[PDB]
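Enquirer: Before I ask anything, let me first share the structure, which is written out below as structure tokens.
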Amino acid sequence: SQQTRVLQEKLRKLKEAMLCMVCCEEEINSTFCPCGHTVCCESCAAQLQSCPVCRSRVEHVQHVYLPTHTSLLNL
Amino acid sequence: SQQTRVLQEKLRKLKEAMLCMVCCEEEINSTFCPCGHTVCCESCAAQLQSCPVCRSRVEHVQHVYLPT
Ligand SMILES: COc1ccc([C@H](N)c2ccccc2)cc1
Ligand SMILES: COc1ccc([C@H](N)c2ccccc2)cc1
Ligand SMILES: [Zn+2]
Ligand SMILES: [Zn+2]
Ligand SMILES: [Zn+2]
Ligand SMILES: [Zn+2]
């Protein structure tokens, strides 16, 4: 039904929000510290000197294990 | 249709996976450091000395700003 189409759209948008803002391909699994922005996969977070969201210096990257993780890289 | 029921269940499960595993009421927004398990809201994470997933000592809690 039309309701099925609406639900499919919501599901798609929620899944896309869990993907890396730089490569758009891998799941987010890294946090920039100390600011806390958690928007990249491990590969894209590794070379950034400053946070792509707030410009704060990246002192280090903390790996995050999230319950929503499903990709073969996070399992 | 039956697919409306299936998608509603999938969406509910994905939303529930983003809720704190201790209080079941607030969104996850905290990481236990250094282990990295990100399974609690800030209120439950502040009250745990050990990670509820792996039992590693919590050295500190890092707030996470997620796009969701
Ligand atoms: C499959 O389509 C997507 C893949 C990844 C994104 C990602 N969350 C994003 C956030 C901000 C800026 C650009 C990408 C979005 C859509
Ligand atoms: C129906 O409301 C819920 C709220 C939160 C959870 C949560 N993800 C959880 C994970 C593991 C253990 C216990 C709770 C699940 C359902
Ligand atoms: Zn990436
Ligand atoms: Zn930042
Ligand atoms: Zn909680
Ligand atoms: Zn842990």
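Each position is counted from 1, following the chain as shown.
How was it done? The header gives X-ray crystallography, 1.5 Å.
Placement of Cβ uses the backbone N, Cα and C atoms for every residue, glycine included.
Copied straight from Swiss-Prot:
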MUTAGEN   B:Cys20 to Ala (Swiss-Prot position 387)  Abolishes ubiquitin ligase activity
MUTAGEN   B:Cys20 to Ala (Swiss-Prot position 387)  Abolishes autoubiquitination
MUTAGEN   B:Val22 to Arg (Swiss-Prot position 389)  Inhibits LDLR degradation
MUTAGEN   B:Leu48 to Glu (Swiss-Prot position 415)  Inhibits LDLR degradation
Enquirer: Just the number: how many Å between the Cα atoms of B:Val22 (mutagenesis position) and B:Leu48 (mutagenesis position)?
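Expert: Here the two Cα atoms lie 10 Å apart.
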Enquirer: Determine the most Cβ-crowded residue among the mutagenesis positions B:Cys20, B:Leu48, using a 10 Å radius around each Cβ and all protein chains in the structure.
Expert: B:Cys20
Enquirer: Taking the Cβ of B:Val22 (mutagenesis position) as the centre, count every other Cβ atom within 10 Å, in any protein chain shown.
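Expert: So the Cβ neighbour count for B:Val22 (mutagenesis position) comes to 16.
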